[PDB]
Amino acid sequence: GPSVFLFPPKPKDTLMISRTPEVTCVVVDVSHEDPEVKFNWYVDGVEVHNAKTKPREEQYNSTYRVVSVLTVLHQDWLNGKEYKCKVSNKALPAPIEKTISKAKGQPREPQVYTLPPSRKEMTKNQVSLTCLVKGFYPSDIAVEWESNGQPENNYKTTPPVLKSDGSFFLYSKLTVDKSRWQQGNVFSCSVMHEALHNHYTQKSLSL
Amino acid sequence: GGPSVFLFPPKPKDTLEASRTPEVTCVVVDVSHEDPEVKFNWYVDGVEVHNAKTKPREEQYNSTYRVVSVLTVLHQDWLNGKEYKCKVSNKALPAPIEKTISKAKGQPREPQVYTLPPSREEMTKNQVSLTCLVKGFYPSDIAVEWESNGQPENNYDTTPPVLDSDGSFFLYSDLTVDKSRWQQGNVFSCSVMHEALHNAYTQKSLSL
Amino acid sequence: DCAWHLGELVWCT
Ligand SMILES: *[C@@H]1O[C@H](CO[C@@H]2O[C@@H](C)[C@@H](O)[C@@H](O)[C@@H]2O)[C@@H](O[C@@H]2O[C@H](CO)[C@@H](O[C@@H]3O[C@H](CO[C@H]4O[C@H](CO)[C@@H](O)[C@H](O)[C@@H]4O[C@@H]4O[C@H](CO)[C@@H](O[C@@H]5O[C@H](CO)[C@H](O)[C@H](O)[C@H]5O)[C@H](O)[C@H]4NC(C)=O)[C@@H](O)[C@H](O[C@H]4O[C@H](CO)[C@@H](O)[C@H](O)[C@@H]4O)[C@@H]3O)[C@H](O)[C@H]2NC(C)=O)[C@H](O)[C@H]1NC(C)=O
Ligand SMILES: *[C@@H]1O[C@H](CO[C@@H]2O[C@@H](C)[C@@H](O)[C@@H](O)[C@@H]2O)[C@@H](O[C@@H]2O[C@H](CO)[C@@H](O[C@@H]3O[C@H](CO[C@H]4O[C@H](CO)[C@@H](O)[C@H](O)[C@@H]4O[C@@H]4O[C@H](CO)[C@@H](O[C@@H]5O[C@H](CO)[C@H](O)[C@H](O)[C@H]5O)[C@H](O)[C@H]4NC(C)=O)[C@@H](O)[C@H](O[C@H]4O[C@H](CO)[C@@H](O)[C@H](O)[C@@H]4O)[C@@H]3O)[C@H](O)[C@H]2NC(C)=O)[C@H](O)[C@H]1NC(C)=O
């Protein structure tokens, strides 16, 4: 019958106190005949009652997709409390239970370095500004670029790569006009990660 | 249902290094026990070829067999864009399954290769990172290595390619070395293999 | 000790 998938909140939502993180319990292959689903939610084995069901959606293979959403607290999440979804349905001999938590293990702090473009790059119209973020754990991170308090348009971040010491690294590349670089403009690399002080840090780069 | 086919390319490094063996790889899965026989036909630009190596049935212990056929390609042929077709026949399919793969199509672009020293800030630690930025290349097939004094440097990690906003690709490679070695002035080299470079090869040095 | 990100509040100790 139905299958259950449990999904974590977005990294930023857990890190920014001004945002609302949520775990999502997704039930697929719910039938046209027994469409009723009952969710039970537990936080470290203690039942909570604040979840809300999203509107039910019919798929093309004519099953329903049924979804319960639970608001979690930043620090509970960050402290690694366990969230359990219990799904009941008549097509189901017994209820299905899935459990989610933050990635297990001792967090490690992102070492963050800015790197100026190569001299050999000064030939081209555009130069590359490089932010190296390394030795972090877990891999939940956000990395953005800014100048004079404004987000920069043209940058790309590599996905996190697992190093052989068990931590992650990535690089973010900012592409700007040679002028802006050359005329002293200050650019900033911003990182969010649970293990940074205030989940934040900012490193700057200019000529 | 019936069998499913997956057709895998050779490794970029394999297609770029003459001493290496590039292979196209046709994998048939979900072969039943009651109908285990599988026929492979291989084509290169629509012309059938006869020298693929097909391996015996492999028991998967999940009610199915897995069967693999491996085609060795000529480097120059993969590099010049020849198409490779795997056609798979089995009694549980209504019709045979054909899959085709080739090198990505698009105007090849030369990789810009820039080396970047460790940050001043990194000098408080045992080990520093040496960076190789490789950008603007197309297609995404590429290989990156590191060396110092004619000897290979193994302690590195390279990001997969990332699609850049101008439709070209970039990646970075981090060679991580004992700080002492950097401070000595020791010369390190970033090596890049890619089709659009002269000699499919380039070497940019990095030192103090 | 508050960190802010583009005018948006991240975290205070
Ligand atoms: C009938 O049809 C349905 C689906 O309908 C079809 O969908 C596709 C296939 C179309 O082409 C059409 O045919 C149809 O419309 C079938 O339902 C599917 O069943 C699969 C199981 O058979 C199931 O596979 C499992 O998926 C997991 C990942 O799912 C992700 O990612 C995919 C995209 O990659 C996405 O489609 C899913 O919806 C889901 O997306 C995530 O949702 C979460 C929760 O909402 C999001 O995060 C939250 O959301 C908001 C943001 O908006 C907020 O931030 C919240 O705080 C946050 O929590 C998240 O953003 C989404 N991610 C992405 C990437 O978009 C896999 O992990 C899982 O793998 C695991 O389990 C496997 C076992 O099956 C193992 O093999 C494996 O190793 C792992 O253990 C599965 O692969 C599909 O998800 C499911 N599809 C959908 C749409 O629900 C159904 O099967 C079919 N029935 C039949 C009989 O054919
Ligand atoms: C019964 O079991 C089999 C066997 O599976 C194993 O054992 C079982 C018991 C389980 O434990 C499995 O986890 C085990 O793997 C099951 O067979 C599987 O069926 C899947 C389909 O249901 C199929 O999924 C497709 O995978 C594609 C990628 O496959 C990669 O990557 C996975 C890891 O992600 C890896 O497991 C595969 O082996 C394969 O790895 C690549 O293999 C090639 C070939 O060797 C390598 O290329 C060669 O490498 C050599 C060196 O070795 C040399 O360099 C050659 O030059 C070179 O060609 C390559 O290096 C390997 N890559 C990596 C990273 O290792 C996906 O692309 C594909 O995606 C598609 O899926 C959907 C549509 O189908 C779409 O959503 C999507 O768009 C894509 O189109 C599929 O997910 C599994 O690959 C397949 N596994 C194997 C081992 O064959 C079988 O299903 C199961 N049946 C039942 C009923 O239970």
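Numbers in chain A come straight from Swiss-Prot, and the residues shown are 120-326, in order.
Recorded method for this deposit: X-ray crystallography, 2.6 Å.
Using the three backbone atoms N, Cα and C, a Cβ is placed for every residue, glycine included.
Counting residues of the domain 'Ig-like 2' (A:121-220) by DSSP class, helix then strand then coil, yields 10 helix, 46 strand, 44 coil. Taken from Swiss-Prot, the feature domain 'Ig-like 2' covers A:121-220.
Under the DSSP three-state reduction, A:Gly120 (mutagenesis position) is assigned to coil, being neither helix nor strand. Among the sequence features in Swiss-Prot, the mutagenesis site A:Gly120 to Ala is noted as follows: Reduces the affinity for FCGR1A about 40-fold. Abolishes binding to FCGR2A and FCGR3A. Impairs ADCC of virus-infected cells by monocytes. Decreases binding to complement component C1q. Decreases complement-dependent cytotoxicity.
A:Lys205 (mutagenesis position) is surrounded by 17 other CB atoms, counting those within 10 A of its CB over all protein chains shown. Mutagenesis annotation in Swiss-Prot: A:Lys205 to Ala, described as Does not affect binding to FCGR1A. Only slightly affects binding to FCGR2A and FCGR3A. Impairs binding to complement component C1q. Impairs complement-dependent cytotoxicity; the structure shown retains the original residue.
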Just to be sure I understand the packing, how many Cβ atoms besides its own are within 10 Å of the Cβ of A:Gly120 (mutagenesis position)?
14
Between A:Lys205 (mutagenesis position) and A:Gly120 (mutagenesis position): CA-CA distance (Å):
15
